[PDB]
Amino acid sequence: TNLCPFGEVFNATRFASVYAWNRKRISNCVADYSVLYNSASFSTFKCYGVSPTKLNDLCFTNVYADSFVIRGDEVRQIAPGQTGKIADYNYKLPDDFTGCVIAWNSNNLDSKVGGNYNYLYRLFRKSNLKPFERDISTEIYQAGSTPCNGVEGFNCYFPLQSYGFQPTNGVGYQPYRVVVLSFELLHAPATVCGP
Amino acid sequence: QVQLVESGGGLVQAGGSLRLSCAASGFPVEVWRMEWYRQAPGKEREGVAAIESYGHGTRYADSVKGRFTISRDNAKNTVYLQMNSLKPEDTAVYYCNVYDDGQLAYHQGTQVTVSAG
Ligand SMILES: *[C@@H]1O[C@H](CO[C@@H]2O[C@@H](C)[C@@H](O)[C@@H](O)[C@@H]2O)[C@@H](O[C@@H]2O[C@H](CO)[C@@H](O)[C@H](O)[C@H]2NC(C)=O)[C@H](O)[C@H]1NC(C)=O
């Protein structure tokens, strides 16, 4: 009866930095994934463990929409079994990921003359992230032998680092808004379905 | 258009003062961490001081803690390093670097000599 509010996610006014990705869960509604493919000309629209053409035929208990901003160079890392600072320290998808990665270039919104440095990504972590983990900690990273808890030595870094989005940047350095729809399927009944 | 330019330095004696300035072009210096490095001729490069992005703190090596102080002038887009109570081992060439982590595309130094007496 009710159509799933995809406009709230893809058409949001503000977007989160990748280290603090936003999540909105979708249920008790109906989703046409073909209407959303052509909803806007998307940079990337790929899926894993499922295929885009069949998307309306499936049915899921819950659907989670995760949104954030990264470089175009780093859309490759938003995929199962990928390595890199974004996948290791900011947003990790599991090896058995079933869902879709949708991204588009957002230079017109997120870049700015003189540079936009408001978006951040985690630069250091003592571990690689576990799937769908979200670390927004701000605590001084200690790299090397000498400790830094109060010592404040050289080899101790503030964990988050700002992106530098210039409008004249190459396409790889330009900001991309990314939406990842994870298709959770459980033993409980389904709540979201194609027509 | 991106570059860093070191100024200041020279000859001073044990107990003397000095201030080095690193003038950056092509980016605001407060958005990323800025660092000061030094390399004595025999030894390897050593990190001496660093000031994190925005107001997230300062970092000083044990070698120079309490004697050196790093600071940032957002108007002059310049990071300064004030060197007080200089000891003969502080002789080196001094370099500044941006921890841009590849968000830039840029990738000379100044000499400081401090005598004993
Ligand atoms: C994302 O938004 C675009 C258009 O942006 C605004 O959102 C609409 C709800 C409406 O307020 C527009 O006037 C705004 O400009 C959507 O594209 C529009 O889709 C509606 C669907 O009814 C259609 O009536 C308009 O003609 C479309 N306009 C354009 C320029 O394409 C798009 O569908 C939204 N994405 C979603 C909902 O997923």
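The numbering of chain A matches Swiss-Prot: 333-527, in order.
This entry, so its header tells us, was determined using X-ray crystallography, 2.9 Å.
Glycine is treated like the rest: Cβ placed from N, Cα and C.
As annotated by Swiss-Prot, domain 'BetaCoV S1-CTD' applies to A:334-527.
For A:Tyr453 (mutagenesis position), applying a Cβ distance below 8 Å and a minimum sequence separation of six or more within one chain yields A:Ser349, A:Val350, A:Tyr351, A:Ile402, A:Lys417, A:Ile418, A:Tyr421, A:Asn422, A:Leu492, A:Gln493, A:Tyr495. A strand conformation is recorded for A:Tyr453 (mutagenesis position) in the three-state DSSP classification. In Swiss-Prot, a published mutagenesis experiment is listed as A:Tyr453 to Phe, annotated Decreased HLA binding to NF9 epitope. Increased binding affinity to human ACE2.
Shown in sequence order, A:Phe456, A:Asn487, A:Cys488, A:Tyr489 are the residues of the chain, 6+ apart in sequence, with a C-beta less than 8 angstroms from the C-beta of A:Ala475 (mutagenesis position). A:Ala475 (mutagenesis position) carries neither a helix nor a strand DSSP state and counts as coil. For the published mutagenesis A:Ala475 to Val, Swiss-Prot gives the following note: Increased resistance to neutralizing antibodies.
Under its mutagenesis entries, Swiss-Prot includes A:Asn501 to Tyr with the note: Increased binding affinity to human ACE2. A:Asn501 (mutagenesis position) is surrounded by 18 other CB atoms, counting those within 10 A of its CB over all protein chains shown.
Here A:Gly339 (variant position) comes close to no residue that lies at least six apart in sequence on the same chain with a C-beta under 8 angstroms from its C-beta. In Swiss-Prot, a natural variant is listed as A:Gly339 to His, annotated with the note In strain: Omicron/BA.2.75, Omicron/XBB.1.5, Omicron/EG.5.1.
Counting every protein chain shown, the Cβ of A:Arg346 (variant position) has 10 other Cβ atoms within 10 Å. Swiss-Prot gives this note for the natural variant A:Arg346 to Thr: In strain: Omicron/BQ.1.1, Omicron/XBB.1.5, Omicron/EG.5.1.
If you draw a 10 Å sphere around the CB of A:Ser371 (variant position), it holds 15 other CB atoms from the protein chains shown. DSSP classifies A:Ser371 (variant position) as coil under the three-state reduction. Quoted from Swiss-Prot, the note attached to the natural variant A:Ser371 to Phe states: In strain: Omicron/BA.2, Omicron/BA.2.12.1, Omicron/BA.2.75, Omicron/BA.4, Omicron/BA.5, Omicron/BQ.1.1, Omicron/XBB.1.5, Omicron/EG.5.1.
Quoted from Swiss-Prot, the note on natural variant A:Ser371 to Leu is: In strain: Omicron/BA.1.
Listed in Swiss-Prot as a natural variant, A:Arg408 to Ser is described as follows: In strain: Omicron/BA.2, Omicron/BA.2.12.1, Omicron/BA.2.75, Omicron/BA.4, Omicron/BA.5, Omicron/BQ.1.1, Omicron/XBB.1.5, Omicron/EG.5.1. All chains included, 13 other C-beta atoms sit within 10 angstroms of the C-beta of A:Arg408 (variant position).
Here Swiss-Prot notes a natural variant, A:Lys417 to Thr, with the remark: In strain: Gamma/P.1.
Per Swiss-Prot, natural variant A:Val445 to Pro is noted as: In strain: Omicron/XBB.1.5, Omicron/EG.5.1. The secondary structure of A:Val445 (variant position), as reduced to three states from DSSP, is coil rather than helix or strand. Annotation for A:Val445 (variant position): same-chain Cβ neighbours under 8 Å, separated by at least 6 residues, are A:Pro499.
Variant annotation in Swiss-Prot: A:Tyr453 to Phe, described as In strain: B.1.1.298; the structure shown retains the original residue.
Less than 8 angstroms from the CB of A:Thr478 (variant position) sit A:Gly485, A:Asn487, each of them six or more residues away in the same chain. Swiss-Prot documents A:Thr478 to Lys as a naturally occurring variant and attaches the note In strain: Delta/B.1.617.2, Omicron/BA.1, Omicron/BA.2, Omicron/BA.2.12.1, Omicron/BA.2.75, Omicron/BA.4, Omicron/BA.5, Omicron/BQ.1.1, Omicron/XBB.1.5, Omicron/EG.5.1.
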Checklist entry - Among A:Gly339, A:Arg408, A:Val445, A:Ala475, which recorded positions lie by ligand 1, judged by Cβ under 6 Å to any atom? => result A:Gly339
Item to check | Rounded to the nearest Å - Cα separation of A:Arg346 (variant position) and A:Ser371 (variant position) | outcome: 19
Item to check | Inter-residue Cα distance where the pair is A:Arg408 (variant position) and A:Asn501 (mutagenesis position), in Å | outcome: 19
Checklist outcome for this item: Rounding to whole Å, the Cα atoms of A:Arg408 (variant position) and A:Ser371 (variant position) are apart by 23
Checklist outcome for this item: A:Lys417 (variant position) falls, by three-state DSSP, under helix
